[PDB]
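Data block below; observations after.
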Amino acid sequence: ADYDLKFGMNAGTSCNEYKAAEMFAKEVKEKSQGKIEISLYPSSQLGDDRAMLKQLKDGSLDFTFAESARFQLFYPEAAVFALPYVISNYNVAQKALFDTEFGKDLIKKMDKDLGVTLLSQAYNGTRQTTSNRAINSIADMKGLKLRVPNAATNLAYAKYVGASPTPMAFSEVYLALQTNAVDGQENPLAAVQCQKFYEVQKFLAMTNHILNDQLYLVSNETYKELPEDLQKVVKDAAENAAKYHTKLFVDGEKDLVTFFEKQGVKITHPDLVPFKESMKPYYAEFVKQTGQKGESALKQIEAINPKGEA
Ligand SMILES: CC(=O)N[C@H]1[C@H]([C@H](O)[C@H](O)CO)O[C@](O)(C(=O)O)C[C@@H]1O
Ligand SMILES: [Zn+2]
Ligand SMILES: [Zn+2]
């Protein structure tokens, strides 16, 4: 307890994100000879991820998770990461961030403007849609009161497929599902399982609409005060946690549909061509709203070859 550091997250203690942060935490403690202890604060105990990003910026929190897409809060063209159906697989998400001019500049702005250092990137699942009635095709989204996070790209997903979006914090979601204050939500299969949303949702549609990555972030105010050896400890441990993280989500996606079926959830596979078609005006509005910077970021993402990690 030379450094008593803290890691906040929206995920709960059953979740892949917690499990991976636990590995991060335990490895940092070991490979730092006990000089660094990391405590974990899940389930939004410190606020949502907008609050925790601000806490990293002002140095009041040491570590947290964010998606690349979340930086649309500060740079609207960064929403390109979460335009539904634009990023096809995790390979694309990795190259969008690290192997494009747009993404390399985002990392630099994250450092110089927002005070956060990007330690590592993991895969955080592809979002699906649960509901209290079957989504057999895009038609069934009409009138669906669909909970979304407080995030404009999730809002737009629900809106352009014809649903009625209802933003609310992740910690509020189980209650709203349980009482039918909303008709459904959208999250990767992992969250549907670890947050027990399947207990309170009879239907799951494979909409595959947004791919989530996950960034291991550290406050610059924290990172700068660590000796270089301990900086290296934290970076190595972040990278090792991220590979564990990704494997948890990949393996889970081979598996969880079966699990949910055992629980009595009905799985549908709606035709996704009309879903993808309905986003085309949204892409246009994005480019209209964000200008050259958004158009250029989108062209850069679109050109990435979906095949082969890097
Ligand atoms: C790093 C992080 O906190 N991810 C969280 C995301 C993002 O906030 C959202 O996708 C916008 O970026 O929202 C959830 O999926 C949600 O509330 O449904 C929970 C998840 O834990
Ligand atoms: Zn329409
Ligand atoms: Zn299937």
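The count begins at 1 with the first shown residue.
Per the header of the entry, the method used was X-ray crystallography, 1.9 Å.
Just so you know, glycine gets a Cβ as well, placed from its N, Cα and C.
Features reported for this protein in Swiss-Prot:
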- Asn10, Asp49, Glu67, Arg127, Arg147, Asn187: N-acetyl-beta-neuraminate binding site (BINDING)
- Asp49 to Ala (Swiss-Prot position 72): Complete loss of incorporation of N-acetyl-beta-neuraminate into the LOS (MUTAGEN)
- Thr64 to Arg (Swiss-Prot position 87): Complete loss of incorporation of N-acetyl-beta-neuraminate into the LOS (MUTAGEN)
- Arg127 to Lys (Swiss-Prot position 150): Reduced incorporation of N-acetyl-beta-neuraminate into the LOS (MUTAGEN)
- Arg127 to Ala (Swiss-Prot position 150): Complete loss of incorporation of N-acetyl-beta-neuraminate into the LOS (MUTAGEN)
- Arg147 to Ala or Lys (Swiss-Prot position 170): Complete loss of incorporation of N-acetyl-beta-neuraminate into the LOS. Large defect in N-acetyl-beta-neuraminate uptake and binding (MUTAGEN)
Greatest inter-residue Cα distance in Å for the N-acetyl-beta-neuraminate-binding set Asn10, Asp49, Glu67, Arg127, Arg147, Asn187: 19
Residues among the recorded positions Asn10, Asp49, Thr64, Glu67 that border ligand 1 - Cβ under 6 angstroms, in sequence order: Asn10, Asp49, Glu67
For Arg127 (mutagenesis position), the number of other Cβ atoms found within 10 Å of its own Cβ: 22
Local backbone state of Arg147 (mutagenesis position), from DSSP in three classes: strand
DSSP three-state assignment for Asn10 (N-acetyl-beta-neuraminate binding site): coil
When distances run from the Cα of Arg127 (mutagenesis position) to each of the binding-site residues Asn10, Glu67, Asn187, the nearest one: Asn187
In the chain carrying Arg147 (mutagenesis position), residues 6 or more apart in sequence that have Cβ under 8 angstroms from it: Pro165, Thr166, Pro167, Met168, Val173, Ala176, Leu177, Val182, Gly184, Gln185, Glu186
Distance check against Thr64 (mutagenesis position) for the recorded positions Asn10, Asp49, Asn187, keeping those with Cα within 10 Å: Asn10, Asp49
